[PDB]
Amino acid sequence: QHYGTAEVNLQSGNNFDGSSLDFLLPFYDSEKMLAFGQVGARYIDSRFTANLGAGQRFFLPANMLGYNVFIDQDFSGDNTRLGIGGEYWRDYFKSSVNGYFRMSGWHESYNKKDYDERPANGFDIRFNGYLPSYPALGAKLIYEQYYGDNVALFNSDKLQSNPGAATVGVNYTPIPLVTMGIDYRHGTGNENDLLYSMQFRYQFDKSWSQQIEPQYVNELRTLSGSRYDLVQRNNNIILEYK
Ligand SMILES: CCCCCCCC/C=C\CCCCCCCC(=O)OC[C@@H](O)CO
Ligand SMILES: CCCCCCCC/C=C\CCCCCCCC(=O)OC[C@@H](O)CO
Ligand SMILES: CCCCCCCC/C=C\CCCCCCCC(=O)OC[C@@H](O)CO
Ligand SMILES: CCCCCCCC/C=C\CCCCCCCC(=O)OC[C@H](O)CO
Ligand SMILES: CCCCCCCC/C=C\CCCCCCCC(=O)OC[C@H](O)CO
Ligand SMILES: CCCCCCCC/C=C\CCCCCCCC(=O)OC[C@H](O)CO
Ligand SMILES: CCCCCCCC/C=C\CCCCCCCC(=O)OC[C@H](O)CO
Ligand SMILES: CCCCCCCC/C=C\CCCCCCCC(=O)OC[C@H](O)CO
Ligand SMILES: CCCCCCCC/C=C\CCCCCCCC(=O)OC[C@H](O)CO
Ligand SMILES: CCCCCCCC/C=C\CCCCCCCC(=O)OC[C@H](O)CO
Ligand SMILES: CCCCCCCC/C=C\CCCCCCCC(=O)OC[C@H](O)CO
Ligand SMILES: [Cl-]
């Protein structure tokens, strides 16, 4: 009957501690094409942010191409951002690229006394792969890049010019319902951080028992099982300061 995904994320490790809930909700669903909306919110790094997007995914037997557009709103700091994303996915392999475009201007900072803040423009490229012979095991590679004289990519107490970072992570999905992982990130100025995270994933089209059985993890990681996965993007609005 119903199709799509609800996902809770819990994360900790430093600056971006908190929780989130997101939904992927199809409005047109055929073998060749899916059109969907995605909506969610999060309380992370002492800010409340909500996000609304839509896109399409186009399917071939061996691959999927997709695009999406997002509006990101940090209600705590009143910062607004436009997002655009592309997708190229296959069995056991999900690649995405995302662009992050400021829609609001300088204004008095929410967290930093004596500063103005606004969204930092940037992009990221994201890969998630799963071992085909043991798909419960996944790896994550991200490159991200942001622009401005004083950007807070790692935290807002160490501001940096045009910072970039590479993330490498591993994660484990014993059953489709839950994924746990650890992400290591290294960036400019020799910044490093660690992110521990757990996701609870509910698939609307799956029975309860299917979602707590290890044998359905492989299905989830194939192209056709992954079709309702959330967009891979950063839903947090990275800020710059002046
Ligand atoms: C702020 C300016 C940026 C623009 C924001 C607009 C965001 C919308 C983005 C993507 C929406 C595209 C999805 C809409 C595409 C729907 C296609 C469809 O359902 O066709 C089915 C028929 O073929 C059945 O016969
Ligand atoms: C579905 C799409 C997946 C395909 C991935 C796309 C491949 C992208 C290839 C190369 C991206 C390299 C970006 C280039 C790296 C940018 C570095 C920069 O902007 O300057 C930093 C200085 O200004 C600091 O002061
Ligand atoms: C710390 C534990 C966090 C809670 C774990 C929750 C796991 C799922 C995560 C988000 C789910 C929220 C939305 C859950 C929505 C479920 C709707 C439902 O029950 O299906 C109707 C069908 O039975 C009709 O046939
Ligand atoms: C090979 C695979 C390796 C993976 C194995 C690594 C194990 C780490 C697992 C889970 C960490 C869970 C962290 C949960 C985060 C705590 C909740 C939180 O910090 O946020 C609450 C916040 O107050 C709300 O707004
Ligand atoms: C600036 C222009 C971009 C537009 C941005 C708006 C976001 C959604 C847009 C259009 C929905 C168009 C119609 C498609 C919506 C449902 C499609 C449909 O007709 O479904 C048929 C039915 O499901 C058969 O089983
Ligand atoms: C900047 C972009 C703003 C985003 C705005 C984009 C427009 C669509 C977005 C969300 C719709 C929410 C999803 C709609 C849920 C409808 C469910 C439905 O139609 O059920 C029929 C079935 O899903 C058919 O298979
Ligand atoms: C920029 C707009 C001004 C600000 C607006 C703030 C409020 C909008 C929040 C969320 C919209 C998306 C919610 C869509 C939820 C629809 C899900 C649904 O009803 O479809 C499932 C149903 O079971 C199928 O038959
Ligand atoms: C740009 C600002 C956007 C702000 C947006 C307001 C805050 C929305 C926050 C969280 C989710 C919103 C609730 C949407 C719930 C839809 C889920 C749904 O329709 O469920 C389908 C059903 O469960 C099938 O089994
Ligand atoms: C139909 C199949 C669709 C598949 C194809 C979808 C194509 C669009 C996808 C992603 C957009 C990525 C946007 C990346 C923009 C880079 C932003 C940037 O580089 O800003 C730096 C600026 O110059 C400061 O100096
Ligand atoms: C559809 C597939 C799309 C894939 C594309 C994703 C990767 C490229 C993204 C951004 C590159 C932008 C290049 C910007 C790097 C240099 C900007 C710069 O030099 O900064 C301004 C200057 O320093 C002032 O003095
Ligand atoms: C536990 C420490 C790390 C362990 C976890 C590391 C998992 C491996 C990650 C990426 C390699 C696998 C990526 C999969 C690449 C296959 C590309 C593909 O599309 O394969 C088609 C499929 O084999 C037929 O349909
Ligand atoms: Cl990701």
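For chain A, we keep the numbers from Swiss-Prot: what you see runs 208-449, in order.
How was it done? The header gives X-ray crystallography, 1.9 Å.
Every residue gets a Cβ built from N, Cα and C, even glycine.
Lifted from Swiss-Prot, the feature list:
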MUTAGEN   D236 to A  Disrupted salt-bridge between the beta-barrel and the linker, but no effect since acts as the wild-type intimin construct consisting of residues 1-530; when associated with deletion of 531-A--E-934
MUTAGEN   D279 to A  Disrupted salt-bridge between the beta-barrel and the linker, but no effect since acts as the wild-type intimin construct consisting of residues 1-530; when associated with deletion of 531-A--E-934
MUTAGEN   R434 to A  Disrupted salt-bridge between the beta-barrel and the linker, but no effect since acts as the wild-type intimin construct consisting of residues 1-530; when associated with deletion of 531-A--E-934
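Taking the C-alpha positions, the distance from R434 (mutagenesis position) to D279 (mutagenesis position) comes to 23 Å. When secondary structure is read from DSSP and collapsed to three states, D236 (mutagenesis position) falls in the strand class. In this view, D236 (mutagenesis position) is surrounded by 15 other Cβ atoms within 10 Å of its Cβ, with every protein chain counted. Proximity of the mutagenesis positions (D236, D279, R434) to ligand 6: a Cβ under 6 Å from the molecule is found for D236. The two recorded residues, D279 (mutagenesis position) and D236 (mutagenesis position), have Cα atoms 25 Å apart. All chains included, 22 other C-beta atoms sit within 10 angstroms of the C-beta of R434 (mutagenesis position). Not a single one of the mutagenesis positions among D236, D279, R434 has a C-beta coming within less than 6 Å of an atom of ligand 7.
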